[PDB]
Structures are given as structure tokens and as C-alpha cells.
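J.: Encoded as C-alpha cells, here's the structure I'll be asking about.
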Amino acid sequence: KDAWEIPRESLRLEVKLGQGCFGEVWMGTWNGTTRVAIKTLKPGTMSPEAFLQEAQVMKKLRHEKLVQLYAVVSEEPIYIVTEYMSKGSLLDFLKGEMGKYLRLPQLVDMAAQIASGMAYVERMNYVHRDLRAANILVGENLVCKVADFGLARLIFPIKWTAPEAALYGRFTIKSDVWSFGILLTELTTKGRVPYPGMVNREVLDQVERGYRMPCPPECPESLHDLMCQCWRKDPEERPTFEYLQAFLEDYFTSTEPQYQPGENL
Ligand SMILES: Nc1ncnc2c1ncn2[C@@H]1O[C@H](COP(=O)(O)[C@H](Cl)P(=O)(O)O)[C@@H](O)[C@H]1O
Ligand SMILES: [Mg+2]
């Protein structure tokens, strides 16, 4: 086994953070000094090598805006140890008590961080395939990091998935760019489900017919125009994450220098 392995007694699971049919997520301590997130797999509910799939990708990716793998216990019972993100999922964050104070400058900076993490994914010729607010983690000082690479690979919820990927299995970094556009609407609506009042079948039907979500209330048209670029029918016409990162970093000087705060954004 490799250098990622740790002894089981160096890990202490303290507070349970979440649940599932396939495992648990705990806040804990590693080597008695390091605060960590610990992911477990429940015996014989899923294949051990299917559970380890996410860890294998995380071994190859290292970037300040991706959740970092720390250690692994690779024989059953399996544990996955990652950096601890104190504020939980971006989706929960946006929906909860802290949502009501976030304004456009915070939300756009969070989008810029996510674009930076995805620009690294882009540079590395990887695809994520499940980019959405539920798979972003939030830390102190509004730090946002991309997580859940369980489906990530080298070169599905229809509301976040590009049509060519959902229909024809065409997953590329450009279908992740599509998903990022949907993530931007989650950020600017404080975590609302996209395409409100539409079930999956209408969504499929409508998007192929040319329907796109309108500009969210109090969202500048220029930011909605960025969403529409991410949602171009032709995947090759969508911007790069490199472009998206630069656009969002410079947004309040180059694109909306006359922004003024409103009631919600
Ligand atoms: N590195 C981390 N630091 C802090 N909290 C984390 C964390 N990873 C997950 N959590 C929390 O545990 C919850 C569920 O975890 P999860 O990884 O998203 C599902 Cl198992 P999933 O793989 O999607 O099926 C999240 O809502 C987070 O709230
Ligand atoms: Mg998740």
C-alpha cells in the first residue's frame, strides 16, 4: 500500500455531519492534532473499489480550491480523510441563516473561487460531471472549494446537466461549464432549485426547444449574460473556466463598476 495509508488508532470520529445509505461523514481529529473530515463506507452496501474511486482521483489532484485528501484507510472498514470545511455544503449555506447577508460581491467572489478550482480541473484535462452547489464546500472567510469527485474522470440530475451530456453521454469540460452556469443561478437565488415548478421531463423538452432561465431578480443583466454563454447549445461556443475565472475576479471594476447594493443582491 502507498503513503496515503494511516493507522486506525490515529483517527478519532467526534461529531457526525451527515448520513446516507452508503456511508457516514464525521468531523474528527487526525494524529490528535489535526481537525479533519472523515468519510466512511458501510460494509457490503457498495463495492469497496467503487467507494475508493473518488479517493484515487483525489490522489492526482492538488489545488487550493479543491478539497484536499489527507489520508486513507483502504481495507474494510474503509475511511477517507480530507480537509475539514467548517461551514458545510454551499447549498445548505446559501439556504440557511447566513444566506440573508450574502450580497452580489460575496456571491461573485465565491463563483470566482469555484471557477479557479475548475480552471485547474480544465488545465489537467479532467471532467467533474457533477458540479452544483451541493458539491461545493465552504470554510472560514467564505472560502469555497470543489468537492465530490466520485464521478470525475479523464477525457445524472438533468437540471444541472448539459443536454448533449444527458441525452448522448457527451461529458466534457464544456458540459461542466454548462453546470457552472446553473450554479450561478443557485448562487444568485440563494440556493433555489433551478427551473422552478418544472419537472425533469419538461426541463429536457424545454431546454432542447431553446428555453433558458430568465435573469434572477436583482441580478445584473451582465451576469445573466454570462450564464447564457455557459448555456450555449453548441458546447464549443461556451467560455473556458480560465475566461470565467478572470471575468468574475474583475467583475466589479471591468463589468459592473456602477453596482449598488440592493435588498437581496
Ligand atoms: N470535507 C468536509 N468538511 C466538512 N463537512 C463535510 C465535508 N464533506 C462532507 N461534509 C458534510 O457531510 C455532508 C454530506 O457529505 P457528502 O460527501 O456530500 C455525501 Cl456522503 P455524497 O457523496 O454527496 O453522497 C455534506 O452536506 C457536508 O455538510
Ligand atoms: Mg454532496
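By the numbers in Swiss-Prot, the shown part of chain A spans 257-411, 424-533.
Each Cβ is built from the backbone N, Cα and C atoms, and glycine gets one as well.
I grabbed these lines from Swiss-Prot:
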type	residues	note
ACT_SITE	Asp386	active site, proton acceptor
BINDING	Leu273, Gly274, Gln275, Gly276, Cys277, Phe278, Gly279, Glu280, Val281, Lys295	ATP binding site
MUTAGEN	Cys498 to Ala	Significant reduction in S-nitrosylation
MUTAGEN	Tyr527 to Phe	Constitutively active
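Relative to the rest of the structure, where do these features sit?
T.: Mapped onto three states, the DSSP output places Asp386 (active site, proton acceptor) in coil.
Annotation note: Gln275 (ATP binding site) sits in a coil segment as assigned by DSSP. Neighbour list (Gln275 (ATP binding site), Cβ cut-off 8 Å, at least 6 residues apart, same chain): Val281.
The number of other Cβ atoms within 10 Å of the Cβ belonging to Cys498 (mutagenesis position), over all protein chains shown, comes to 21.
In this structure, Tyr527 (mutagenesis position) belongs to neither helix nor strand by DSSP; it is coil. Within 10 Å of the C-beta atom of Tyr527 (mutagenesis position) sit 16 other C-beta atoms, taking all shown protein chains into account.
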J.: In whole Å, could you give the widest CA to CA gap in the ATP site formed by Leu273, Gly274, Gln275, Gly276, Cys277, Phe278, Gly279, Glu280, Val281, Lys295?
T.: 14
J.: Can you tell me which of the recorded positions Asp386, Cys498, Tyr527 is spatially closest to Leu273 (ATP binding site)? Compare CA atoms only.
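T.: When the Cα distances are compared, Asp386 comes out closest.
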J.: Measuring CB to CB from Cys277 (ATP binding site), give everything in the same chain under 8 Å that is also at least six residues away in sequence.
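T.: Looking at Cβ-Cβ distances below 8 Å from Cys277 (ATP binding site), excluding near sequence neighbours, one finds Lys298, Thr301.
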J.: Measure from the CA atom of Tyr527 (mutagenesis position) to the CA atom of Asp386 (active site, proton acceptor) and give the result in Å, rounded to a whole number.
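T.: Distance between the two Cα atoms comes out at 32 Å.
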J.: Across the 12-residue break in this deposited model, measure the distance from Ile411 to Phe424 using their CA atoms, rounded to a whole number of Å.
T.: 18
